[PDB]
Amino acid sequence: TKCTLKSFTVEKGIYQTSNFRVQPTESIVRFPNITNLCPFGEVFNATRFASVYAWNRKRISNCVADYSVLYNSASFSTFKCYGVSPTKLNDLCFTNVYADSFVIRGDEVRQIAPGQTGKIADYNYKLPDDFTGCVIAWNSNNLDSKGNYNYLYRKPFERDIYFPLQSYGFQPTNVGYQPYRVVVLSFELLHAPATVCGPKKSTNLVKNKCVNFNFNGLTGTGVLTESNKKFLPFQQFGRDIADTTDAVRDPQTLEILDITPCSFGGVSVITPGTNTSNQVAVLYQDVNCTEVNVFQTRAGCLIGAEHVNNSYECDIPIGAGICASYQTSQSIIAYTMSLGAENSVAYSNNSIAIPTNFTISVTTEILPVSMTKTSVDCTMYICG
Amino acid sequence: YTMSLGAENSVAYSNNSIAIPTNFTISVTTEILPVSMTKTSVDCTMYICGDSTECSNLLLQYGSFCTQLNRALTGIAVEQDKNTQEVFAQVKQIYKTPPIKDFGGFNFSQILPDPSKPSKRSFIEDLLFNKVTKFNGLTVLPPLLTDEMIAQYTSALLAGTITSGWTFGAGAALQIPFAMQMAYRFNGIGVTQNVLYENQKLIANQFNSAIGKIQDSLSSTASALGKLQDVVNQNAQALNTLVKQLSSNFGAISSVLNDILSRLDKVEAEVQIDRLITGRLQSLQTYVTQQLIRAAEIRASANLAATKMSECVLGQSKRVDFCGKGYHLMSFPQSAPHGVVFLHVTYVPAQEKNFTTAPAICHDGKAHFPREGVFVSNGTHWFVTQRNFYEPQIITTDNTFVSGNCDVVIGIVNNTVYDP
Amino acid sequence: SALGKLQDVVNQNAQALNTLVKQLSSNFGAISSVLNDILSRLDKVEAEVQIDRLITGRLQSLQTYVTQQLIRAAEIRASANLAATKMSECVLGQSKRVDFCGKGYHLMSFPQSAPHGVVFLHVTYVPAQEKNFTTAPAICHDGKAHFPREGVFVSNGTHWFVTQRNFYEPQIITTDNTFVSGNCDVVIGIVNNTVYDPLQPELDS
Amino acid sequence: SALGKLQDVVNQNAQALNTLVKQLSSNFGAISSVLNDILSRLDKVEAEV
Ligand SMILES: *[C@@H]1O[C@H](CO)[C@@H](O[C@@H]2O[C@H](CO)[C@@H](O)[C@H](O)[C@H]2NC(C)=O)[C@H](O)[C@H]1NC(C)=O
Ligand SMILES: *[C@@H]1O[C@H](CO)[C@@H](O[C@@H]2O[C@H](CO)[C@@H](O)[C@H](O)[C@H]2NC(C)=O)[C@H](O)[C@H]1NC(C)=O
Ligand SMILES: *[C@@H]1O[C@H](CO)[C@@H](O[C@@H]2O[C@H](CO)[C@@H](O)[C@H](O)[C@H]2NC(C)=O)[C@H](O)[C@H]1NC(C)=O
Ligand SMILES: *[C@@H]1O[C@H](CO)[C@@H](O[C@@H]2O[C@H](CO)[C@@H](O)[C@H](O)[C@H]2NC(C)=O)[C@H](O)[C@H]1NC(C)=O
Ligand SMILES: *[C@@H]1O[C@H](CO)[C@@H](O[C@@H]2O[C@H](CO)[C@@H](O)[C@H](O)[C@H]2NC(C)=O)[C@H](O)[C@H]1NC(C)=O
Ligand SMILES: *[C@@H]1O[C@H](CO)[C@@H](O[C@@H]2O[C@H](CO)[C@@H](O)[C@H](O)[C@H]2NC(C)=O)[C@H](O)[C@H]1NC(C)=O
Ligand SMILES: *[C@@H]1O[C@H](CO)[C@@H](O[C@@H]2O[C@H](CO)[C@@H](O)[C@H](O)[C@H]2NC(C)=O)[C@H](O)[C@H]1NC(C)=O
Ligand SMILES: *[C@@H]1O[C@H](CO)[C@@H](O)[C@H](O)[C@H]1NC(C)=O
Ligand SMILES: *[C@@H]1O[C@H](CO)[C@@H](O)[C@H](O)[C@H]1NC(C)=O
Ligand SMILES: *[C@@H]1O[C@H](CO)[C@@H](O)[C@H](O)[C@H]1NC(C)=O
Ligand SMILES: *[C@@H]1O[C@H](CO)[C@@H](O)[C@H](O)[C@H]1NC(C)=O
Ligand SMILES: *[C@@H]1O[C@H](CO)[C@@H](O)[C@H](O)[C@H]1NC(C)=O
Ligand SMILES: *[C@@H]1O[C@H](CO)[C@@H](O)[C@H](O)[C@H]1NC(C)=O
Ligand SMILES: *[C@@H]1O[C@H](CO)[C@@H](O)[C@H](O)[C@H]1NC(C)=O
Ligand SMILES: *[C@@H]1O[C@H](CO)[C@@H](O)[C@H](O)[C@H]1NC(C)=O
Ligand SMILES: *[C@@H]1O[C@H](CO)[C@@H](O)[C@H](O)[C@H]1NC(C)=O
């Protein structure tokens, strides 16, 4: 409370200080149960790469991808990744991965990016502007040079198989005019079943307990529970209005789990003034007395306040007809607020009460009329 | 089509014609007022960052924006209890109604509590309660007064009003028979109190029937509560707009913060997360600004409802059209979800006749003027009568006062004035 | 604590200004909250990227302050319009409006000034020592129903009086205190008592 | 000068609309205040910034 108010004195009242949040008890990792190592050797160590006018696409699926074996290979002159960072790839997984394999001149690697331009990007190898993937390249002048005029150059991922055709004199003595191999990996993140996943090992599943989960790279925290949601066969995830995932299908056992965020609420602290007592009571807002001088109000579980069967004027307001006060031997007490003294007016069809005397009361009413006329020199405030 | 402004009417004016109403109708009119709105509170760190520690650390760089949003929503939430307290808690004691309902023929049973209920609302308060109908850190706090406490305040206001008139607002409740309370309420509109006691069954039947018509309206017609349902709909639309804005990218690679944190490493992720922090923080500042302006509109309505409680329920109002159309007699409060409903009872004059009229009467060369009321003629004889109800009295030195001779007054007429 | 409304208005404006000053210590994502660090550490092309984060955050901080001061100024104006209405109706007049000029029947109000506000000392009549009486709407005499011109019929248990509503002063019932309207049979709860004619003993003497 | 309250309400709304239109001439840190300069001078990746 003192830290919330940035003050060492706290005046009498109720203060929303802080947030109660049940913590993840353990971490849960769910990935498909498949163990084939992905055929990246048949991509990167192929005998000859294709010409860029007629590049080859290898589908990678139903396998485990150890991407650090690629990223750590000092032979790669670039490993630029776009919608993902190469360090994260082992934690994360995809429905498919597609590897595009071809040779280009070493000057031309700069054209192979989302939204880049130049004749190879314009004619024969175009990337999407919203591409998710990695572009990987290395000098192959030791292997693809001879020159080797078999290497020939001319929408996104369209194979465009005098006219716009040219070919390369790749020779070992060439520096820009040297051959480079390129692999472009495209990652299919879409909400189907994953089939190309990192080496990260699956745990067992846990239900009805708060956990730090990961399904197919979908990280989160929540209470996992069995659910009645009829996911159609093509659907792996279900979403909230806020886009946050609301339910999932387990990748090893195809059953549907609800995700519920772990129990949370505002922590209101009820205090007399610190210049009266250092005792306090705590209201866990909306929470029931289970996840947390204990009393379930309709405002939440109230702890450290003594429930009293009397009623008094509302001293500190808690909510839903409940108030608290500091009273005598002292404690904080919590009670239903009194609306006023009850009175049966002595009515009958022929009785009247007439006042035989008066009192001249003087009552004081206080009204705000003005406030401090501030003026801020916004250029001196902003720029000093 | 071009809209009609109303039916056209040539008022039958001439320099010596007056219309005086020979009969009345006791109108009961229903006024519905918003008083409070849903006490939302938003945990701005959980809205913006969703328990990401990575985002929560970036959100500290924005300083006290998050704590002043929580402060502004807390100020709005606290004034909803203040607004509700100022309207209903105008009564110092919880007055209760006698076991015998000897109110001179008037029948409040449809606006008084029923003990049969789980919450002791009246019949009309149950109609009014039936006709009005997340994990992202958004929460709703309960009101301080429960609807059962609001119903004890409207019951106390109503039981005080019935058993004691305005007197329970000015001091202690002084009991008075309800037929005699209404006789004072007739004098308060300038209708002479004998008009009530001579027409008491008729006036009671018109009141009982007018309360019956409130039940028939509120049972059939859900559009009556439109002001309270609008206040519910605006707060629901504002919260749903605030939740839907979490699906927006704001120019980041994803709207979902766990995509950014699972796909990107720290230096790349923090650039994307700052776009989500900027957009989600602008989304809260937009919500809290419109809730501050909406809370000021509800406070203006709660101050109006608190003024109608004091002047219409605890009093009788001379202010034209403040407590419903017609001359105000009295008002009964009924509670409704986030609001109050006043059943404003008013005298409406109802069956005119045209009469010849004069400002003064010449007798013995003296000009006589009415002490109260108007000179009128049926065509052959001259009478003095009260303004708001035709009751013709013979013209006498008791009903009228002299001032000077005849010659000064434009349109004086010659008739005898009887000296008793 | 009597002055709580005026001290609240002082506290809100001080809290708003202190919040506006404290926001100058915020980075808003720049390398420093202090603009002279940026300008001494970084050269122009790099510095202008950092300074635009501070301009954006400080300008948002000012727009937030001015927006809340506009809404707070509208709340103070509503209170000033109310105070101006209490000045006209309670001080310059006497108000029939129930509970407008304090609890009880309003007599008069005196303005006193206070810091950023006004204080009204609302003087009111409060009726204070009741008695219960039997009452009637009208009196039957000679078959005529008599009603009070002003006030109420009451009985001490044996005799009938007419008295004003807000203070017990029992007057003998006479044809000056009361007016006839029609015969007895129409009125629910009429009672039988004589009504004195003040002329009769003057002519009987 | 009698109608000062009504002319003030007209002047405030005109001043607010003229301020809203004049703000279209502001760069806000872009290379131009004019959106067709950006779209004719810069290609997609650079223009969208
Ligand atoms: C896909 O194929 C169509 C032909 O069916 C191509 O359309 C022609 O494009 C050239 C310019 O490149 C035009 O001169 C022709 O008039 C077009 N013909 C027709 C029938 O529209 C189309 O360009 C191809 N797509 C790409 C990206 O090359
Ligand atoms: C007051 O009015 C109510 C209706 O507005 C009367 O209630 C009805 O009373 C009869 C018996 O007399 C019952 O059969 C009905 O079911 C009642 N209706 C409801 C909705 O409760 C009531 O009788 C009237 N009071 C008096 C004393 O006449
Ligand atoms: C004054 O108006 C009322 C209606 O507001 C008249 O009362 C009705 O009279 C008819 C017969 O003419 C009865 O059948 C109805 O039951 C009465 N209604 C009520 C509510 O009692 C009344 O007769 C009129 N009186 C005069 C003198 O015009
Ligand atoms: C105007 O009012 C007077 C008094 O009410 C009427 O005069 C009485 O008329 C009745 C018949 O309707 C006679 O029996 C009475 O003897 C008359 N009394 C007097 C004192 O003359 C008069 O008729 C009314 N005139 C009109 C045009 O309605
Ligand atoms: C009211 O009655 C008086 C008489 O009692 C009328 O006065 C006469 O009016 C005529 C015309 O102006 C004069 O020629 C007479 O000399 C007046 N006589 C007296 C005794 O004054 C008077 O005109 C009548 N008023 C109206 C409005 O008709
Ligand atoms: C009601 O009031 C009347 C008049 O004030 C009281 O009658 C008088 O009572 C006194 C004694 O208290 C006698 O001396 C007078 O002679 C009485 N006057 C008359 C005209 O009878 C009466 O006593 C009061 N009754 C009660 C129950 O208080
Ligand atoms: C007021 O006094 C009259 C008599 O002056 C009472 O009228 C008598 O009432 C009884 C019982 O109903 C009848 O037997 C008589 O025939 C009535 N006499 C007359 C002349 O009408 C009247 O009841 C009294 N009123 C009250 C309210 O007590
Ligand atoms: C390519 O082959 C060499 C051995 O010749 C091996 O060290 C390397 O890991 C292989 N690369 C891939 C991607 O399989
Ligand atoms: C995958 O694992 C689950 C247990 O997690 C098992 O039920 C299922 O039969 C396994 N499928 C295969 C193809 O091994
Ligand atoms: C603070 O506490 C002291 C007793 O320790 C008391 O004398 C003093 O009046 C208190 N002041 C306030 C403002 O409550
Ligand atoms: C609190 O939880 C228990 C079960 O643990 C349940 O029976 C009870 O109804 C709950 N009470 C409230 C007020 O939610
Ligand atoms: C309140 O009173 C009841 C009896 O009326 C008793 O059973 C109960 O234990 C009391 N509760 C507390 C908190 O003292
Ligand atoms: C009064 O007289 C005028 C004469 O034109 C007539 O139009 C009007 O209907 C009359 N009103 C009543 C209530 O008799
Ligand atoms: C009304 O006007 C007529 C002329 O049209 C005039 O003779 C008469 O004296 C006027 N009466 C009043 C009451 O003004
Ligand atoms: C009036 O009489 C009733 C009789 O039950 C009593 O309850 C009430 O307190 C009395 N009031 C006064 C002011 O004497
Ligand atoms: C009051 O009620 C009684 C029956 O309880 C009745 O005899 C009497 O006439 C009524 N008096 C009035 C003033 O209504």
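Chain B is numbered as in Swiss-Prot, which gives 695-827, 854-1140 for the residues shown.
When the header is checked for method, it gives electron microscopy, 3.0 Å.
Note that Cβ sites are derived from N, Cα and C of the backbone, with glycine treated the same way.
Taken straight from Swiss-Prot:
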VARIANT   B:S704 to L  In strain: Omicron/BA.2.12.1
VARIANT   B:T716 to I  In strain: Alpha/B.1.1.7
VARIANT   B:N764 to K  In strain: Omicron/BA.1, Omicron/BA.2, Omicron/BA.2.12.1, Omicron/BA.2.75, Omicron/BA.4, Omicron/BA.5, Omicron/BQ.1.1, Omicron/XBB.1.5, Omicron/EG.5.1
VARIANT   B:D796 to Y  In strain: 19B/501Y, Omicron/BA.1, Omicron/BA.2, Omicron/BA.2.12.1, Omicron/BA.2.75, Omicron/BA.4, Omicron/BA.5, Omicron/BQ.1.1, Omicron/XBB.1.5, Omicron/EG.5.1
VARIANT   B:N856 to K  In strain: Omicron/BA.1
VARIANT   B:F888 to L  In strain: Eta/B.1.525
VARIANT   B:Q954 to H  In strain: Omicron/BA.1, Omicron/BA.2, Omicron/BA.2.12.1, Omicron/BA.2.75, Omicron/BA.4, Omicron/BA.5, Omicron/BQ.1.1, Omicron/XBB.1.5, Omicron/EG.5.1
VARIANT   B:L981 to F  In strain: Omicron/BA.1
VARIANT   B:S982 to A  In strain: Alpha/B.1.1.7
VARIANT   B:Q1071 to H  In strain: Kappa/B.1.617.1
VARIANT   B:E1092 to K  In strain: Theta/P.3
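Shown on the structure are the features that Swiss-Prot records.
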| residue | record | Cβ within 10 Å |
| --- | --- | --- |
| B:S704 | variant position | 5 |
| B:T716 | variant position | 13 |
| B:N764 | variant position | 20 |
| B:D796 | variant position | 13 |
| B:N856 | variant position | 21 |
| B:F888 | variant position | 26 |
| B:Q954 | variant position | 17 |
| B:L981 | variant position | 20 |
| B:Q1071 | variant position | 11 |
| B:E1092 | variant position | 12 |
**Message:** At a 10 Å cut-off from the C-beta of B:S982 (variant position), count the other C-beta atoms across all protein chains.
**Reply:** 19
**Item:** Inter-residue C-alpha distance, B:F888 (variant position) and B:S704 (variant position) (nearest angstrom)
**Value:** 46
**Request:** Check the Cα distances from B:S704 (variant position) to each of the variant positions B:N764, B:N856, B:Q954, B:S982 and keep only the ones within 10 Å.
**Result:** none
**Asked** Between B:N764 (variant position) and B:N856 (variant position), what C-alpha distance do you get in Å?
**Response** 15
**Message:** If proximity means a C-beta under 8 angstroms from chain A, which of B:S704, B:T716, B:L981, B:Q1071, B:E1092 count? These are the variant positions.
**Reply:** B:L981
**Request:** Among B:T716, B:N856, B:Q954, these being the variant positions, pick the one whose CA is nearest to that of B:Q1071 (variant position).
**Result:** B:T716
**Prompt:** What is the nearest of the variant positions B:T716, B:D796, B:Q954, B:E1092 to B:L981 (variant position), using the Cα of each?
**Reply:** B:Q954
**Fill in**
Reading the DSSP string in three states, the entry for B:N764 (variant position) is helix
**Prompt:** Taking the Cα atoms as reference points, how far is B:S982 (variant position) from B:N856 (variant position) in Å?
**Reply:** 20
**Item:** Nearest of the variant positions (B:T716, B:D796, B:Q954, B:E1092) to B:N856 (variant position), judged by Cα-Cα distance
**Value:** B:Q954
**Message:** Using only C-alpha positions, which one of B:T716, B:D796, B:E1092 is spatially nearest B:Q954 (variant position)? These are the variant positions in the record.
**Reply:** B:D796
